[PDB]
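K.L.:
My structure is below; once you've seen it, I'll send some questions.
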Protein chains: 2
Amino acid sequence: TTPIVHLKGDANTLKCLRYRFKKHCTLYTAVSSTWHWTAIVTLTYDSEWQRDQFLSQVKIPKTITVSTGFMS
Amino acid sequence: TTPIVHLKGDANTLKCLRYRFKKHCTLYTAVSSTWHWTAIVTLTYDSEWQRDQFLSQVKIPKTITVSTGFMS
């Protein structure tokens, strides 16, 4: 249904990415605040195509783990 | 791959649920801190069966939106 991405790693690195993501605001629907399992950021998209546009446009550090999934 | 659940609603209600979830600690793998789109809590499970055990055991208020999905 609705594609999502999880970016896991250092909170400072994630804060910098979120900053840089603002430059490509049309490539994602929403971005979450930084959370953790009681650092991770969650992003949603309108389609798989938009998700891929996003991943093809933003350079994500090798130290950040990227996971994909879908919300029903 | 790995099933997840999103519980969306009032942060206070979510805090109470997290409290009550501790009583069924074997019904989920992890529970997140409360986040928002820059209130929501995320839960992961080891299988769909565990997820369903969880949903069949915990009473979730009608005012809380429950969404399911999977992380690859």
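Chain B uses Swiss-Prot numbers throughout; the residues present, in order, are 285-322, 331-364.
Determination method: X-ray crystallography, 2.2 Å.
Each Cβ is built from the backbone N, Cα and C atoms, and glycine gets one as well.
Swiss-Prot lists these features:
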- B:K292 to R: Complete loss of sumoylation (MUTAGEN)
K.L.:
Gap validation: 8 unmodelled residues, flanks B:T322 and B:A331. CA-CA distance in Å?
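P.N.:
With 8 residues missing, B:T322 and B:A331 have Cα atoms 11 Å apart.
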K.L.:
Measure from the Cβ of B:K292 (mutagenesis position) and count the other Cβ atoms within 10 Å, all protein chains considered.
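P.N.:
I get 14 for this one.
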